[PDB]
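Peer 1: If you scroll down you'll find the structure; I have some questions about it.
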Amino acid sequence: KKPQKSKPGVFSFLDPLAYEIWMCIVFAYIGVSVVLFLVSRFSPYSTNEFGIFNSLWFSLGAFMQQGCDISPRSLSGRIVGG
Amino acid sequence: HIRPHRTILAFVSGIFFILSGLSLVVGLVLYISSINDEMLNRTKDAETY
Amino acid sequence: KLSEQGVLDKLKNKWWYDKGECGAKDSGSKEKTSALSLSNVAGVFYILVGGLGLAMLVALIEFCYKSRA
């Protein structure tokens, strides 16, 4: 039989990892940003900046390996970052 | 919500919600892993799907 | 006489291997590549959640040191 060309799917780049992994990356993304906000904004906090909009932006920059504007300065913040 | 005084009740309740979701993740991760390897050990056949 | 002519070896090759259901090249020909499953990289998730819980325990004992000071 003559070989014919098969068109790949448009989301075929997502194939080296299984779909069960791509779900857990999003769950791990939300989980770190919630914990990093709680562990930074305690009751005596100084001059802290890690709000929830900064904490989602810090975790997004860390996964893409593109750097960050600001870093954690508290020890419990450096643990959850590392 | 009944007693707005003694403000510590909202903060402690926030911790129980966060520890709830983290317990649910390791529940799902251990669940999906325990399912996936059980498909893996079975011997493959040309006539069986 | 049959052993030196290779007739006893030709008969054993026929009934054992040619009548075999799966050959050596039969299982060798089938290859496939698979995506990574969760069970491979499951340990990194276990380090991650355990890294989260230790950060909360440090935050408790630091505030207790701040209250004493």
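Residue numbering for chain A follows Swiss-Prot, covering 526-570, 588-624 in order.
So this one's electron microscopy, 3.6 Å, going by the header.
The backbone N, Cα and C atoms fix where each Cβ goes, and this holds for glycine too.
Where Swiss-Prot documents A:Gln607 to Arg as a natural variant, the accompanying text is: In RNA edited version.
Set these features in their place in the structure for me.
Peer 2: For A:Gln607 (variant position), the number of other Cβ atoms no farther than 10 Å from its own Cβ, over all displayed protein chains, is 6.
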Peer 1: Does DSSP put A:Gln607 (variant position) in a helix, in a strand, or in coil?
Peer 2: coil
